[PDB]
There are 2 protein chains.
Amino acid sequence: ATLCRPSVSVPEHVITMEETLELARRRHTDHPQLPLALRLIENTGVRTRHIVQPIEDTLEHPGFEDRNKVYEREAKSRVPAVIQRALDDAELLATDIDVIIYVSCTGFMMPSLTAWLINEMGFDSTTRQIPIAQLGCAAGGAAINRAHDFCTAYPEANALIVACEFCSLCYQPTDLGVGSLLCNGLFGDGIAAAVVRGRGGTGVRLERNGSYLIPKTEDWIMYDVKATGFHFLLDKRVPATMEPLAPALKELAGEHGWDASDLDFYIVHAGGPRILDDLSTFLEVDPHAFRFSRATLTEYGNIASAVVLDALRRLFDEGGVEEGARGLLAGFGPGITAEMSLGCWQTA
Amino acid sequence: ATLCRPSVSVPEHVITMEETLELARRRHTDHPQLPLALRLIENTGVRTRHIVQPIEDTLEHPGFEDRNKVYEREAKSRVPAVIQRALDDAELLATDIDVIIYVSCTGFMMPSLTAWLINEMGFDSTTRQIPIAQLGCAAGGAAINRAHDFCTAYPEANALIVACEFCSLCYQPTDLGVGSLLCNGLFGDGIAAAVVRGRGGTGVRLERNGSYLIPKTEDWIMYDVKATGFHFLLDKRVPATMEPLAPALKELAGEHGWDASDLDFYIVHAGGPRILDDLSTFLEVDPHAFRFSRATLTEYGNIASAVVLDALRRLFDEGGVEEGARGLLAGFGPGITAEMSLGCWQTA
C-alpha cells in the first residue's frame, strides 16, 4: 500500500498573529500571567489560522448543542469536495474504497459522518466505517497506520482517510489558565482526505508502522468533558516528553533497517515548533527536517489530526521525487500516543 | 484467528420490569401516551436490568460533567477485573496482546481508557489502541471484525476487544417522547471483553466478515448532543428495517458458501425482541436460533455493543457446539449499520 496525494482545504475566515494578540490582550487585560501568555503565543510563529465561522461568532459560546450543530453543518458542506480531489489524485471513484477512516476530536456525532458520506458520495453500500474520535493530534498517524494494516490484510484494498478538525468550535471563554490562552493562539480548523491504494499508488511507500505509549502521561494531553463541551488540557511538561519519545522513534526505525534517523523523509506532527524542535535535537536529525510540518503550523496553525496529511500535501507540491528516499510519518497526541510509520517514496 | 470465551460482568444494582413500570407511572403520571408507553415496555420481555449507580442516583441528572466523571470511575474499577478473566480464559498475560479495540458510546473521554489500561494493566508499551465511540449497538460486531482484519495482517497477533457500556449514564429526565419512555425501559449497563487469538485458542474461527449500510437511515438510530449529554433517538421505523437487512445477511453468507439462510449457530444483536422477531421471519428462521441474544436482553436488557459478546458467552457456557459448525455473529446500530461475521466453531 502506498499513500497518495493528500487533499487539504481550510475555511475562509482568517485570524492573524497580530489579531490573536489584540483579542487576548483586550479579553484578558487583568490576567496576572498575561505578558507571559502573549510572549508564548508570539514565539509560536503561527502567523495565520483559519476558522469556519467569522471571528465574532467563534468567540461567542452559544452552548455545546449549537456548537455541535455548527460542527455537522460545516462538515457536510465542506468534507465532500476534499474527499473528491483525494480520489482524483489516487485515481479511484467513490466505489474503489473498501474502508473509510474518519478522524475528528472537535465535535461529536453518532453515527459519525461516514454513514452520511456513503449515502451522498455514492460510496459502496458495503464500505466499512472506522470512526475514531478519541486520538486527537495523533489520529492522523493512527488513520494511516490503520489504512495500512487494512491493506496488508486485503492487498487489493483501497482505504480513504478523512480528517475533519474544527478546533475553533472547542473555544471555551471560561478556560483562563495560561495553558488555555496558549492553545487559543495555536489551534485552527482544517480538513484533510487521502487515499491509500495498496494496488500500487504514487507517494509514500508502506513499510513498517508501530505505536508507542509514553508511560504515565494519560492526563497530559486530554479533554475535560463538561456541559460546555470539550475543554482541552495540555500539561506544561508536554514538550519535555520529546526526550523519552526519541528512542521510541529509533527503536522502531531500527526494526526496519532504515534504522538510523539519517533519513531523507520527515513528516511528523507536533503542536507548535517548540515541541517540534525538541524532536530535532533529542532525535538528532536537523531542524530543517520538519520544514513541511512547521509550514502547516505557520500557515494553518495546529489543525490536529490533519497536520500530518497537510505536511505531506506540501511535500508533494515541492515534490522533488528523491525516489525511494527513506520516510518517517508520525503523529503525537492523547495517551501520550505516537503513531509512527516508516516508508519509501514510490513513483508511478 | 479464533474468538475466545468473552467474559462479562454487569453492575450489582438491579432494576426489574415491575419497578421500571412503577417509576414510569409515578414520574409520567400525566403523559398522554402513558398507557401506550407502559404496554410497550412490558412487551419487550426485559425482566431485569443492571445499572452502575443505585436507582435513586441514576434518576437524578447531576449534569454531563459529573455524569461523565461517573463513567470514568466506574470503567476504571470494573473493566480491569473483567479484562483479567478474558485474558485468563484465552490463557495469556497482558503482553501477548498486540492491540486493544475499545468500544463504548455511553460516555466520552480523550484519551480513551485504552491508554490508562496499557499502564495499570501492565500492558505492553507498544500495544496499538483502536477506540470507537460512534458505532453504538453495532460496535460490538465492528470490534470483532476489526480484531479479525488485524489478525489477518498479522497472523501472530492477539487482539483484545473491550465493550464498556453504561447506558444508564445517558438517562435524560427531560426527554418525554414515547420513544424515550421506551428506551428508559430497555437499556442496561454491562461490560464485555474477549480475546481474538490469530494463533491458538478455542472458540469461533474467523472466516469472512463483511459490512452493510442500509441507505438513507442516518438519523434513525442516533444521538442528539446537548449540554446535558447524549439524548438517544430511535425512529419508530427501525424494527421494519429488518426487512431490507435480512437479504444483506444472505447476500454475504453465500459469498462464503453458507447462506441458504440456515446456519448452525446464530448470535445477532438487533435491539429488542421486537426487531429480533422481524429478523427471525424475514431471514425465515425459527426465533429460537436467537435464543442466546434474547437471553441477554431478558436478563441484562440492551447493553449496546456488549450484547453480541454476552450472547456468545451464553453459547460457550452451554457448549454442545459442533466442532466445525457454521456460524454467524452480527451487530446492528447507528447508520443504520450492520457488522457481520461468518465462522465455524473450533477447539484446541
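By the numbers in Swiss-Prot, the shown part of chain A spans 2-349.
The header says X-ray crystallography, 2.2 Å.
Cβ coordinates come from backbone N, Cα and C, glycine included.
Annotated active site per Swiss-Prot: A:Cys138, in sequence order, evidence recorded as similarity to another entry. Around A:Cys138 (active site), the same-chain residues at least 6 positions away in sequence with a Cβ under 8 Å from its Cβ are A:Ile222, A:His270, A:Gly272, A:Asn303, A:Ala305, A:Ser306, A:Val308, A:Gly332, A:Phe333, A:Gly334, A:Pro335.
According to Swiss-Prot, the mutagenesis experiment A:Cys106 to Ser carries the following note: Still able to produce THN. The number of other Cβ atoms within 10 Å of the Cβ belonging to A:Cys106 (mutagenesis position), over all protein chains shown, comes to 26.
Per Swiss-Prot, mutagenesis A:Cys168 to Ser is noted as: Still able to produce THN. In the three-state DSSP classification, A:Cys168 (mutagenesis position) falls within a helix. Within 10 Å of the C-beta atom of A:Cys168 (mutagenesis position) sit 26 other C-beta atoms, taking all shown protein chains into account.
In Swiss-Prot, a mutagenesis experiment is listed as A:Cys171 to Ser, annotated with the note Still able to produce THN. The number of other Cβ atoms within 10 Å of the Cβ belonging to A:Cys171 (mutagenesis position), over all protein chains shown, comes to 24.
The distance from the Cα of A:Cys168 (mutagenesis position) to the Cα of A:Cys106 (mutagenesis position) comes to 8 Å. In sequence order, A:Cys106 are the recorded positions among A:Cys106, A:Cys138, A:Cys168, A:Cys171 whose C-beta falls under 8 Å from a C-beta of chain B.
In the three-state DSSP scheme, A:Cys138 (active site) falls into the helix class. Between the C-alpha atoms of A:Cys171 (mutagenesis position) and A:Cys106 (mutagenesis position), the distance comes to 10 Å.
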